[PDB]
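To start, the structure under review is shown below, and the notes come after it.
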Amino acid sequence: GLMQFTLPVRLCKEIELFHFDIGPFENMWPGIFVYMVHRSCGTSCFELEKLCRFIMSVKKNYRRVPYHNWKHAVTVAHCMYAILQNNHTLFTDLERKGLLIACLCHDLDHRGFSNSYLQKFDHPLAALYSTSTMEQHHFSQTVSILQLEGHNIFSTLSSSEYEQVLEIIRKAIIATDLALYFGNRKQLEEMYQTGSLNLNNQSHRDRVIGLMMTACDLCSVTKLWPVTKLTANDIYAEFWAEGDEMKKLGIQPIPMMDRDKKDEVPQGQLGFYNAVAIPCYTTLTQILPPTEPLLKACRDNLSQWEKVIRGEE
Ligand SMILES: O=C1NCCc2c1[nH]c1c(Cl)ccc(Cl)c21
Ligand SMILES: [Mg+2]
Ligand SMILES: [Zn+2]
């Protein structure tokens, strides 16, 4: 009850900032996560014994892949924490509870491969879930871990609050399917500009929480350049492995994913920043003005990728 988590002074200050890096000490990540829940939600939101049992089961079900790993899970949860803290009054108790947990669980049991590689491989998961293949699996894994004895962190909620929170988590996890992001952002763009966007409209909330999930999921492009550059390495290690496996299926991969065409990465990064990241953080800042530091940092990093192409580094 009276057991606060505290952080060292540097972490205590820096964790409030969008561009915080959770650092290389794995064993500190669970406490960083609990710290964020206790300040986003309250020291009352979860039975600490259950939360901790939940966190360690979630951690175990992330695999040892270069990018889609436990560190990504906590990095994306930290970004959602920063958005929630900078937008205190815009979200319900249930939404704050649900979204931090959604972020932690959003890539559960990721194998390092796209929905697209699953479909071409003819993976069992692609027969069970025709679209948002991995994202329907990640939600499935979340529910499975919630149903382990001692793991139902939501136990104290009413029957209908419970159904509300699991529906907040399903929509939020599904929304991390980047194929759904494009339409979701275009719809949010029109709604903001025609002035129809209404946060009391549940279907409008859903859209806005989806964009937040995309913004947190991509938050690697909003870090200080040295963090962004080294995380890009990790994402490309997965992309190249997947490119290799495409070749093994007798399919030339897009040059982005082909490890023989590493020279083309920077232009690929430019495209991704221009087509995905900048529009994502632009639309998010229009709707949630205090999220502007994410846009600014993303623009700084776009500028850094332009220097990479030019050969200035
Ligand atoms: O720079 C990146 N950081 C993490 C996220 C990310 C980055 N580059 C990407 C490309 Cl080219 C495609 C799809 C994603 Cl999710 C990408
Ligand atoms: Mg994912
Ligand atoms: Zn992710």
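Chain A is numbered as in Swiss-Prot, which gives 724-1036 for the residues shown.
Header says: X-ray crystallography, 2.2 Å.
Cβ atoms here come from the backbone N, Cα and C positions, even for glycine.
Taken from Swiss-Prot, the feature active site, proton donor covers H791. For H791, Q992, the entry in Swiss-Prot reads 3',5'-cyclic GMP binding site, with the evidence type experimental evidence. The divalent metal cation 1 binding site annotation in Swiss-Prot covers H795, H829, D830, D940. The divalent metal cation 2 binding site annotation in Swiss-Prot covers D830 and rests on experimental evidence. Under the heading of mutagenesis, Swiss-Prot lists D830 to N and annotates it as follows: Reduces activity 1000-fold. Under its mutagenesis annotations, Swiss-Prot gives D830 to A the following note: Loss of activity and of zinc binding.
According to DSSP, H791 (active site, proton donor) is assigned to coil rather than to any helix or strand. The Cα atom of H791 (active site, proton donor) lies nearest to that of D830, taking the recorded positions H829, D830, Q992 as the candidates.
In this structure the C-alpha atoms belonging to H795 (divalent metal cation 1 binding site) and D830 (mutagenesis position) are separated by 8 Å. Each residue contributes its Cα atom, and for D830 (mutagenesis position) and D940 (divalent metal cation 1 binding site) these two points are 10 Å apart. Residue density at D830 (mutagenesis position): 25 other Cβ atoms are found within 10 A of its Cβ, drawing on all protein chains shown. Under the DSSP three-state reduction, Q992 (3',5'-cyclic GMP binding site) is assigned to helix. Note: the divalent metal cation 1 site is recorded as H795, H829, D830, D940; in the same chain, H791, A796, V799, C826, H833, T899, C939 also have Cβ atoms within 8 Å of that site's Cβ centroid. Note: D940 (divalent metal cation 1 binding site) has non-local neighbours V799, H829, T899, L901, i.e. same-chain residues 6+ apart with C-beta under 8 A of its own C-beta. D830 are the recorded positions among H795, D830, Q992 whose C-beta comes within less than 6 Å of an atom of ligand 2, given in sequence order. There are 28 other Cβ atoms within 10 Å of the Cβ belonging to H829 (divalent metal cation 1 binding site).
Applying an 8 A CB threshold to same-chain residues 6+ apart, the list for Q992 (3',5'-cyclic GMP binding site) reads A955, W1028, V1031. Over all protein chains present, the Cβ of the residue listed as 'active site, proton donor' has 23 other Cβ atoms lying within 10 Å.
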